[PDB]
Amino acid sequence: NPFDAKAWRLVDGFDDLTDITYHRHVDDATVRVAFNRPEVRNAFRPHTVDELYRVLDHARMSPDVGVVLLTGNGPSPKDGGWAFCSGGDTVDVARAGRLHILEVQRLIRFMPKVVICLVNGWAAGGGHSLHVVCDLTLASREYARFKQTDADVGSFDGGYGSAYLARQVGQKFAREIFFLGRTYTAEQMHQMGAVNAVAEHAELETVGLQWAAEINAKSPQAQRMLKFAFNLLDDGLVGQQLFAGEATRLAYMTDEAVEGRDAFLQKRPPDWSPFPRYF
Amino acid sequence: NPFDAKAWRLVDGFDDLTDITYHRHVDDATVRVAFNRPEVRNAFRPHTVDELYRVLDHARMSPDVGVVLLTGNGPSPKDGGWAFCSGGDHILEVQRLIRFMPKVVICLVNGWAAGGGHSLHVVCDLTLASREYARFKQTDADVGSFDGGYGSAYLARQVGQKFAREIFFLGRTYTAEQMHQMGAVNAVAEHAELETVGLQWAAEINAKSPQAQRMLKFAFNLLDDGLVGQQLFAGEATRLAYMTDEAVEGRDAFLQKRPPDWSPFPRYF
Amino acid sequence: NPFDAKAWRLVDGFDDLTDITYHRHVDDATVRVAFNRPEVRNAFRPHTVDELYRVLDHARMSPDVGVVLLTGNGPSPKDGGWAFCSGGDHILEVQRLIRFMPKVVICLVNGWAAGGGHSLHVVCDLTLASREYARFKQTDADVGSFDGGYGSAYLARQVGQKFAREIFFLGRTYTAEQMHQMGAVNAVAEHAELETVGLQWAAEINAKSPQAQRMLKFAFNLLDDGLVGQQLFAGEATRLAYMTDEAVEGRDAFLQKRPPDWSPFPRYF
Amino acid sequence: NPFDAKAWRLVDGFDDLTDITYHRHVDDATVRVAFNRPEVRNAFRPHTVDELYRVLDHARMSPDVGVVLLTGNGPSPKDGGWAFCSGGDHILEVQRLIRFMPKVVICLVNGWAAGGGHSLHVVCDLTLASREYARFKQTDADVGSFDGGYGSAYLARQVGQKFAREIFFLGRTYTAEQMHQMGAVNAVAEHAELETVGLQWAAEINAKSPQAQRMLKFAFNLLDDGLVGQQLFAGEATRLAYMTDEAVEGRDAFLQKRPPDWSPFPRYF
Amino acid sequence: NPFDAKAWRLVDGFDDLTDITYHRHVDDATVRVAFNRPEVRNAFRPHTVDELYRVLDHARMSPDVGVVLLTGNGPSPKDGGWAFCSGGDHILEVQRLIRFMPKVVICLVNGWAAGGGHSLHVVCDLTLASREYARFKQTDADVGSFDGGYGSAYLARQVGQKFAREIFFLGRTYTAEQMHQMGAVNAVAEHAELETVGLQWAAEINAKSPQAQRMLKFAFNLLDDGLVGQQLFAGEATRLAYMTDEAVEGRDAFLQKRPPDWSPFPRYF
Amino acid sequence: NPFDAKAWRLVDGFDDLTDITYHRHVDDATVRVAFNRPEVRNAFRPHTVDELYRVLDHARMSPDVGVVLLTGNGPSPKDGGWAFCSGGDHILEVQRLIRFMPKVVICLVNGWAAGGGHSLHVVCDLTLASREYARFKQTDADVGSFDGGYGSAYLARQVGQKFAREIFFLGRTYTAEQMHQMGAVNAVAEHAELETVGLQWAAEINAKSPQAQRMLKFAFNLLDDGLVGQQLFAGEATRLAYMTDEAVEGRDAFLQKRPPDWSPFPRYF
């Protein structure tokens, strides 16, 4: 099993979770968020999505977490098979039909932390789309299976799952993945450019933690700017908003800005003299 | 006073609000969300942002609400002045909430709209402004701050690049009529009638197909917001497909385990 | 020879074709569109482009066709050589017809794909290539020409900016396997099996929801094609909307001269 | 009446048009394409769109025509009303034809421009409007429809995002002067002089270098149209390159079976 | 005459300028760069462009200069006419220099702004125009040239796509006030007061945080300028981060060959 | 040692160079520009960047130079090891000069390419790498730095978003062959043959039409670089136009004080 209990501690306040598990590493600034319905191939129901959203939002707001590992628990009790995520499982009509998984994609995209998907088995439909939006993907050599099946049922992910996949594997390969909906292995998707590295199944989370540790070893501020720099143009004004918001925060810390805030409350004319027009 | 108390009821469940008020119209599919710190020119402190986010997010999830009027309460009990929102005393999360919600948000600028408050007006779908009292000022750079996101770059998609750069670089105060001429204010209203007019705009939006309005909003956001724009618009497109006979057939043929039959459905061109 | 005559039937109405052949599969929603000048390495002349347009335009409007296989006939009777298309002896219009048609176009590169013929493979949705015989060469710059549109800039969205630049600046010849490594060729097939593989690909495409397939192609085009990409994708959203109960009510309330009742139709979020 | 019968001749080969008229100016490089269903406020049925496409495509390919005036015939014989085009009774193909044609297309809005007809005016390069009778109205969402393409997103590139949102979300009627203030109408003309003014603007356009006007149109389309926009502009650049002595040297050498001498042609910067 | 000799001193090191003048205000962090060929309507020859480049580059690299005033000297000694710049008697390099310099460049259009002269005004951050004498004309296409770059596409980001296309396609002469209405001119000033107003605008820009103004300009440029816009904005961000405690530590560790300690620096969200 | 002394001559007028070397090839239109501080792993100090900018700008202005080979001298005289460029001990200006120059720049990564040195390789048009000694490592975030421009966002347009994020966030060291597989290195060469191979690629580039190569490089930049990319590409197209009969006519007419006759020049479609 990829899961090594000795590396993980439950996060306080999440005793009520049924469809997701959430652990913090014993030492490292890393959390493990996982689908916890292996008996149904880790398909998500609206309750799952609510919990996933809650847990990732909590991880986003934890100042002592730099890396989220997103994965699926397993294996299945009914068949021994392995799944990361196999996709989706008048007032209330509206609130039922929530596009909640889309809100979860944006939370992954926008959070100032590196999210690594660890693909431990089937990554199908909305599950495949979740792997696509994560910053990095590591995959199980033996059991990772990628398959974009949406169009078999007349559905499609016309957003991050398709258009952003073309910015990883190129337009020819991403069209093939969607138009034919074939099943690919970890090594096939690594060769195309959507999986970063392939790991032995039992060592997938071990590799995920080495990756997280190398990320957490660098300047957190730099890692934040880099993720938003990578999102920026592809995300248009939203991209610029997140990236400029981090630049605004940086500026606030400077002597110049401290001068400027001084002046306003003190009530005098700000003094820009000390601060050159850099070029 | 633009506020007509008789028109509005408090939304249940928000008795602990201190910095924001939140009403639903007595008859219309319209809510009124307002800054409630008039003695401090409606500046937001972190608690105000928490509350604003909570109220708008509830508004977003209210299936019977079509339009959000976002405004400030007044006048100031200190100097009798008028403020929509004077900026900072999390606000990016609220900007994205306004931008992504599948409902039209109209800012009713009833007074000063400065700094962060000016940026909030810019990211709203529509803006109506008090002729007498709306004042637009982007002051950020006085204290060495800047909104380098929707407050500036998106403003330039309203008034064009020369006017947007003037607004930020000089930090002058602008009237409702000035901003209407430049293209950032949709209309000017008599101060006392600002909310009456807002309600009339809301009623006109609410009279059209809600499906179509939601699609148009995301269509206007789409390219400017890149893949996020695409994600929201395509998301609604996925919803529309879900409803079709084709997707029904697709879902049925999956469970009654069999090959789907697409022969009844053209390859439209 | 990749061509299996038993799988194909001539399309009615095209007896006069001289430079292109056009067949429909005996069973599948697939057509075969081929350069028919192997004596001249399948170079296109003006009349060739005209015919290729009419044929692809017909394929676009055929509601029982989901996939186009685009290839070159062969071998050359002069020298036994193999060519998909070697470029010009109007082609921009044919690129846009491939790009915008609501069906998956697969290029089967059975031989040289050079200059213009290289750019046609690039703009196709997918490419399969003959292991033994496909030869990819962008020679535009030798003769002072350039495809500064889809053949270059879109190629960079398949193989990345370093490779696409190499391909054009140096004009070297690449095998199917090389172009597969780089990302411009989806798969390599044995020469004799290229069309058999293309048909298996086409069958897998046509076994899915045609609606979802059309939506996905326009989703992949969207942002890269700017307002044109949004026009095609949103044009399909409009079509989906028209089918809904909401629009039906919208439309009837207009005809019956009453105010629309949107009340049964929730404000989705 | 804006139409001056003496100024125009029927274009040859269109004796079978019923829903559109197509004239060429007596002296100028200018055509007049007009909706011809005034009894029905110039709404388009599928046959109208077929004809409109055929006509505009013929004008695109007419090398002696520089400018298309696109307008609406009237008045209505039923009530005396004036209509440019009131929208739907393929139109996306017409929009790309106007967008992509290497000629300036001026919309002369002589009356109502509603729904799809409003979107046609938006996609034209320039719009002149009848002071007295132009009415701009974007009604789509009333019937649960929407133009999520050029008619909305591209309108926002003319009047800015706040006004474009306003126009669609409320569906109010606007006068020529209002749209001229907002930046969607270039100029307002006396009703009776609309075509006269149109022809004067056409003549000023036709007096300049046609190759330059072509490049400038494609320059204005380019970045908004993503890869399509790049394809059309680069396509014109390719054409310019083909004319150069450098290009000649490369073409000569190819057929002359020798290696080219780039010696004469310097390395610009 | 808008030039006030008493306000300006020559910049040291520039005695050899013949085609441009370059002054620094006696008191303010503002420079005056101006075309100095009034006898030929301030048309630029290659030597003019060399000098213009050298001067603006100097201004860019002058840390005590916050704002550049770019204008035209006059009147003409021949006819008493007034010209900002009438264009081409390398300019793309100057355009980029204006565009990328981390300082506000205000164009003061005191006279004719035609051809490349019009395009320079368009690329400046802000434009102030002489009420009586500013004339804006885009003439390129008369002689078969075009600015398909900032002069045309970026103008559409100020005035909208309809007005920008009119401006180029007809090549009419516009007044200061017409350009102001359309959105390409920020403000109109009495001719004699043009440089006084420009100094006042400069002083209001120079009164705010220079770092905020730098960032804002690159935020305005960013998405329009793609990866270049990103490069400039992110480069400023990189400069900010270098100053922080966190970066100081990172730097310490490397040089001291020890492992950095990030614990003091929180994961901001 | 990749450097073949017999192949290269010093360029006149750069005798004062300390941190960079500059050679022109004895026969070919290719220059060699190289970091010359192998004792400090070719790290650049500000003086190095000044010299690099100056040399590259000279090459950009040399009309008899088509290709720039950008590399690092060595080995280190202290430890026998090899570096292309280890980054910092102005560099954004150098990245832009490489990006915007109308010549192909090939980085020859003959050793460590780290930090700013890695980002220089990334912005080059092509990269060839030493099998045995090339080591690519993006170390920025180790000391709290980042290239948020071309070094990161443009790397993603070569190797794709997953790979670029890995390269930055983990900062691992990669080989030539690993980077070739990812898409950022065009080809791998035996170490002592790196420049021999670089010269062969240069010769293949220099044997095509220099005008086509220039337009190609700007086509590849265009959309990614927004309005800057359009400015550059449109700039070339304006040059092409200046050459035509139509533009010669427009010029003559204006000189001869007569109307232009555009009569002989068709409206191409």
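Residue numbering for chain E follows Swiss-Prot, covering 18-106, 135-314 in order.
Method of determination (from the header): X-ray crystallography, 1.8 Å.
A Cβ is built for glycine as well, from the same backbone N, Cα and C atoms used for every other residue.
Per Swiss-Prot, the features are as follows:
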MUTAGEN   E:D185 to G or N  Loss of DHNA-CoA synthase activity
MUTAGEN   E:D185 to E  Nearly abolishes DHNA-CoA synthase activity
MUTAGEN   E:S190 to A  Reduces affinity for substrate. Nearly abolishes DHNA-CoA synthase activity
MUTAGEN   E:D192 to N  Loss of DHNA-CoA synthase activity
MUTAGEN   E:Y287 to F  Loss of DHNA-CoA synthase activity
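Mapped onto this structure are the features recorded in Swiss-Prot.
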| residue | record | Cβ neighbours (10 Å) |
| --- | --- | --- |
| E:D185 | mutagenesis position | 30 |
| E:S190 | mutagenesis position | 24 |
| E:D192 | mutagenesis position | 31 |
| E:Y287 | mutagenesis position | 15 |
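Using a Cβ-Cβ cut-off of under 8 Å to chain C, none of the mutagenesis positions E:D185, E:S190, E:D192, E:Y287 qualifies. Cα separation, E:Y287 (mutagenesis position) to E:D192 (mutagenesis position), rounded: 39 Å. Each end of the 28-residue unmodelled stretch has a Cα atom, at E:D106 and at E:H135, and these lie 13 Å apart. Calculated from their C-alpha atoms, the gap between E:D185 (mutagenesis position) and E:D192 (mutagenesis position) amounts to 7 Å.
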